[PDB]
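Q: Quick one: the structure is below, and I'll ask about it shortly.
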Amino acid sequence: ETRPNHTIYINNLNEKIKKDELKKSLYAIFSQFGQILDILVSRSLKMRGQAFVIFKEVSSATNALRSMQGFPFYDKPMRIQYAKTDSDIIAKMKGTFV
Amino acid sequence: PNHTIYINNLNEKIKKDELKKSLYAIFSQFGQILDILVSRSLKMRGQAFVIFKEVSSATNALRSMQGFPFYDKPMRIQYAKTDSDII
Amino acid sequence: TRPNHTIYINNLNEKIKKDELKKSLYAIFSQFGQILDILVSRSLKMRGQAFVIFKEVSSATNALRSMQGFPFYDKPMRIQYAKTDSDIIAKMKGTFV
Amino acid sequence: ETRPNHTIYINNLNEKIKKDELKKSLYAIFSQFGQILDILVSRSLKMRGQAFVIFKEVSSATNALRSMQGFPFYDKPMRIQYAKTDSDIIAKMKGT
RNA sequence: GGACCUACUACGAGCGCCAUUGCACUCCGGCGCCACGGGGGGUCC
RNA sequence: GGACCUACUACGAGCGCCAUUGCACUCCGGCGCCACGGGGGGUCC
């Protein structure tokens, strides 16, 4: 599987939720674990419903993976992983996450 | 017990719109919510009301999200003194 | 190789009694789902091992992601997926109780 | 609590767990951050679902708060703080 | 001190239910169920 | 209808400081900073 990283990869998110309400509600949940740099969210409505929360230090992401795993967020328990290396940066320039 | 839970110790620095939408993001798992009243008034601020359809939902919600760090601040959930507008 | 409901843990602190261990493992892996059994090796040659059997594969996969290399009794444990029936074969043989 | 201390104050602990199984599971988790002096646990009504982990050096406690904050321990995420005031065993080192 | 019985007893354990989110280091919340321990009473070595 | 302004206005918004832990279901604590939008008054094509 994937080594630790300061950014966590979230999937199984409710696609029906607008990007603005989502990115801001994700910050509402993960602001406890540390300083969030950016939060990238899947662009299209059809998209599986994914997001990236980029922390300043890996400690926050490591805690986030353990504590918020499977948390029912918008009636859907979100499935947290560690982000593959630089996938957060690659996903932004490719412009699939905003 | 009561059908609506009283939440306080909320981060006042967050706008009313972001708050109601983030609260619904958290408590939608426990049942059907009718309304969520939020106000930045001087007495009513830092607090919120979550109106559930059935009391069983509120008991699990109060049980589950007590002390939940919501915007770096663990929230204080209670039961409402009186009932809600709904009968 | 492929996913399984059971995770294979090794590099466990051998100085800890098996009784305290099984209970402390349940304290850590009960979060990822419903656990069926927790098998710990009693053997002399194969020392420092365990099996955590979850009801659903989702549980085992999440445990692998979250607790990989976690220092458990000041010793970071090394998690894998169980090799198929390897869990029951070690139980139908008494190397794990 | 903002002020660091040798002792971390843990709450939101699974109250149904026996005192012996608890301290042994807490030691199983916090022995990584340094040397633990004692782990005080009480199942009484006032101290129920709480714990104290007293470290030798504050660096141990700070690393512990940093790493295990919000960690789901017995299907319950624990909320770690710093202790209000030095533990009694600590205050016998620093003469208080 | 042991082993086997009991129209006895819930003091501990151990089960559940309710309440408690509480900063300690001078035990100690509340019920209910259950004699596994103990405690009585009894047949023996 | 456009553009280039204002010795005007903080009506919306958006920033910080202070005070605030408060039980409601019509409703707005207090200064400061800022004309992004607006609103006036203008000079032109």
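In order, the residues displayed for chain B correspond to 8-94 in Swiss-Prot numbering, which applies throughout.
Placement of Cβ uses the backbone N, Cα and C atoms for every residue, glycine included.
Quick paste from Swiss-Prot:
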- B:10-89: domain 'RRM 1' (DOMAIN)
- B:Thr11 to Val: Abolishes RNA binding (MUTAGEN)
- B:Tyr13 to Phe: Substantially reduces RNA binding (MUTAGEN)
- B:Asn15 to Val: Abolishes RNA binding (MUTAGEN)
- B:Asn16 to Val: Substantially reduces RNA binding (MUTAGEN)
- B:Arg52 to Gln: Abolishes RNA binding (MUTAGEN)
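Looking at the shown structure, what environment does each listed feature sit in?
A: Secondary structure by DSSP for the domain 'RRM 1' (B:10-89): 22 helix, 21 strand, 37 coil.
In the structure as shown, the Cβ atom of B:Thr11 (mutagenesis position) sits within 10 Å of 24 other Cβ atoms.
If you take the C-beta of B:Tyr13 (mutagenesis position) and look for same-chain residues 6 or more apart in sequence within under 8 angstroms, you find B:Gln54, B:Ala55, B:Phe56, B:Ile84, B:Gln85, B:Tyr86, B:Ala87, B:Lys88.
The Cβ of B:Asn15 (mutagenesis position) has B:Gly53, B:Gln54, B:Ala55, B:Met82, B:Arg83, B:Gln85 as same-chain neighbours under 8 Å, each 6 or more residues away in sequence.
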Q: Give me the Cα-Cα distance between B:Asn16 (mutagenesis position) and B:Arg52 (mutagenesis position), rounded to a whole Å.
A: 9
